[PDB]
Amino acid sequence: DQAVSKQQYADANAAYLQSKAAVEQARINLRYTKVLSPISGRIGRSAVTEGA
Amino acid sequence: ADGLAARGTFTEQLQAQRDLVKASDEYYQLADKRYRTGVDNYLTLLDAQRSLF
């Protein structure tokens, strides 16, 4: 109903999409510290045990 | 003669004043419907209300 401007909405939507991209780029690292098998097959021995 | 002059002029003075009143009333209801969502506080709503008054 045009209470605020059509430019201030564009600024708020840009800030929202930048913050969502920051959340996604910050959960990419949280997925990186859950280290996933990039392939599927036989796995060898653990050369680095837990704690190192 | 100046009664006729007032008859000739108040019919647009009061109409421009009614347009002022409709403009400030739409301003106040638009400030109310941007307060009711939660963007701006109640003090600017009271400022719009005292301007309408």
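Residues displayed in chain B correspond, in order, to Swiss-Prot positions 387-439.
Structure determined by electron microscopy, 3.8 Å.
Placement of Cβ uses the backbone N, Cα and C atoms for every residue, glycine included.
Annotation of the mutagenesis experiment B:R420 to A in Swiss-Prot: Abolishes complex formation. DSSP assigns B:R420 (mutagenesis position) to a helix in the three-state reduction.
Sequence-distant neighbours of B:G424 (mutagenesis position) (same chain, six or more apart, CB under 8 Å from its CB) are absent. Record note (Swiss-Prot), mutagenesis B:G424 to A: Abolishes complex formation. The unchanged residue is displayed.
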Would you mind listing, in sequence order, the residues at least six apart from B:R420 (mutagenesis position) in the same chain with a Cβ closer than 8 Å to its Cβ?
B:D426
